[PDB]
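> This is the structure, below, for whatever I ask next.
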Amino acid sequence: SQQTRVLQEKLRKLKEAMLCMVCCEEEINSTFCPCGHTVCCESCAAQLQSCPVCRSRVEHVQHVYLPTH
Amino acid sequence: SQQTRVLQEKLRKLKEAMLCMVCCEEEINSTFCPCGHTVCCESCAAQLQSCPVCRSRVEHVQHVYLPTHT
Ligand SMILES: Cn1ncc(Cl)c1C(=O)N1CCCCC1
Ligand SMILES: [Zn+2]
Ligand SMILES: [Zn+2]
Ligand SMILES: [Zn+2]
Ligand SMILES: [Zn+2]
């Protein structure tokens, strides 16, 4: 039905929100500290000296173990 | 259709996985450091001395801003 198409789009968008905002290919699993923005995979997070959301300096990257992983 | 029911179930399960493992009511937005388990809301994370998943000592809690926050 048309509702099947609507639900497929909602699921696709929720899954895309869990993917790295830089490479778009790997799951988010890293937090920039101290700002807390959690928007990258470990490979993209390792290559950024400043947060891509707020431009704060990255003091270090904390790996996150999420239940959605 | 039955396909619509299957997709509704998938969506519901993904949304439930984003909720705090202790209160089951608020979104996860806190990480236990240094272990990295990110399974609680701020209130529930605040008084735990050890991680509820791996038992490691909680040195501090890091707030996390996730793109899925609704
Ligand atoms: C230009 N740049 N500087 C740091 C990072 Cl990260 C990037 C970046 O956009 N990419 C593309 C996707 C894969 C990782 C590298
Ligand atoms: Zn990436
Ligand atoms: Zn930031
Ligand atoms: Zn809670
Ligand atoms: Zn832990």
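Residue 1 is the first one shown; counting continues down the chain.
Method reported for this entry: X-ray crystallography, 1.4 Å.
Cβ atoms are placed via backbone N, Cα and C, with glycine included.
In Swiss-Prot, a mutagenesis experiment is listed as B:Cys20 to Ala (Swiss-Prot position 387), annotated with the note Abolishes autoubiquitination. Listed in Swiss-Prot as a mutagenesis experiment, B:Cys20 to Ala (Swiss-Prot position 387) is described as follows: Abolishes ubiquitin ligase activity. Among the sequence features in Swiss-Prot, the mutagenesis site B:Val22 to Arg (Swiss-Prot position 389) is noted as follows: Inhibits LDLR degradation. Here Swiss-Prot notes a mutagenesis experiment, B:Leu48 to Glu (Swiss-Prot position 415), with the remark: Inhibits LDLR degradation.
Looking at the shown structure, can you explain where the listed features end up?
For the recorded site, B:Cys20 (mutagenesis position), the DSSP three-state label reads coil.
Residues within less than 8 Å, Cβ to Cβ, of B:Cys20 (mutagenesis position) and separated from it by at least 6 positions along the same chain comprise B:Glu26, B:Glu27, B:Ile28, B:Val39, B:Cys40, B:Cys41, B:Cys44.
Taking Cβ-Cβ distances under 8 Å and a sequence gap of 6 or more within the same chain, the neighbours of B:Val22 (mutagenesis position) are B:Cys40, B:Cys41, B:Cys44, B:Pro52.
In this view, B:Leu48 (mutagenesis position) is surrounded by 14 other Cβ atoms within 10 Å of its Cβ, with every protein chain counted. Under the DSSP three-state reduction, B:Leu48 (mutagenesis position) is assigned to coil, being neither helix nor strand.
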